[PDB]
Amino acid sequence: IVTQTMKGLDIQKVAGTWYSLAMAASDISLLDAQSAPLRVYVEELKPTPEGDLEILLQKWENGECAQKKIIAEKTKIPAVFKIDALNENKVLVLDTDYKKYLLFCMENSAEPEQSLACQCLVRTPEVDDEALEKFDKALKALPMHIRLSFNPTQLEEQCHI
Ligand SMILES: CCCCCCCCCCCCCCCCC(=O)O
């Protein structure tokens, strides 16, 4: 689905702290409740030396904010990782400048029109208008039906409460 990938991605340089400033999905149900399936809040990226990606994040489940750890495995495409879970879940890095913003989408492997969610990550708990502008331009193709964004207070709280 996603026709935008970052050329020349250096996965080591995305290490460190990130904030999920905005999210969007193809289906309202993927993001509507606090416990919605792709309502996830990125905490940090931890690239391994072989070039896989450990992801720390928070997710609300059963009435509280839970910390999760995910391994995205590398593929032959530098910008595309596989989540390793039951669903053939692919993560694509659309664009990043390493020091300010990273845009990524995650999609299901097939069925036929399928689930897709994308986030605008930023390095600091600040509304970055230019990064949100790149996020919205990246998505104006994609068939999104829900979009969320968060204010700096929420960005400093667990599960953006
Ligand atoms: C590649 C650099 C960008 C960072 C990508 C972050 C991708 C989160 C992927 C999370 C997928 C959904 C997790 C669902 C909760 C875990 C579970 O229920 O098993």
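What you see of chain A is 18-178, where the numbers are those given in Swiss-Prot.
Just so it is clear, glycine is given a Cβ too, placed from its N, Cα and C backbone atoms.
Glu61 to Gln appears in Swiss-Prot as a known natural variant, with the remark: In variant D. Less than 8 angstroms from the CB of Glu61 (variant position) sit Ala32, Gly33, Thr34, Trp35, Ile72, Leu73, each of them six or more residues away in the same chain.
A sphere of 10 angstroms centred on the C-beta of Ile72 (variant position) encloses 19 other C-beta atoms. While the structure shown retains the original residue, Swiss-Prot records the natural variant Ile72 to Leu with this note: In variant W.
Classification of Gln75 (variant position) by DSSP places it within a strand. The Cβ of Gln75 (variant position) lies under 8 Å from the Cβ of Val57, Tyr58, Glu60, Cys82, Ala83, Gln84, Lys85, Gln175, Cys176, each of which sits 6+ residues away along the same chain. Under the heading of natural variants, Swiss-Prot lists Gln75 to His and annotates it as follows: In variant C; found only in the Jersey breed.
While the structure shown retains the original residue, Swiss-Prot records the natural variant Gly80 to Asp with this note: In variant A. In the three-state DSSP scheme, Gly80 (variant position) falls into the coil class. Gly80 (variant position): 7 other CB atoms within 10 A of its CB, across all protein chains.
Look at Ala134 (variant position): DSSP puts it in a strand. Note on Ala134 (variant position): other Cβ atoms within 10 Å of its Cβ, all shown chains, come to 23. According to Swiss-Prot, the naturally occurring change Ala134 to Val is described as follows: In variant A.
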> Rounded to the nearest angstrom, how far is the Cα of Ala134 (variant position) from the Cα of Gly80 (variant position)?
Replying inline: 23
>> Using a 6 Å cut-off on Cβ distance, which of the variant positions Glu61, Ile72, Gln75, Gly80, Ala134 come close to any atom of ligand 1?
In response: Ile72
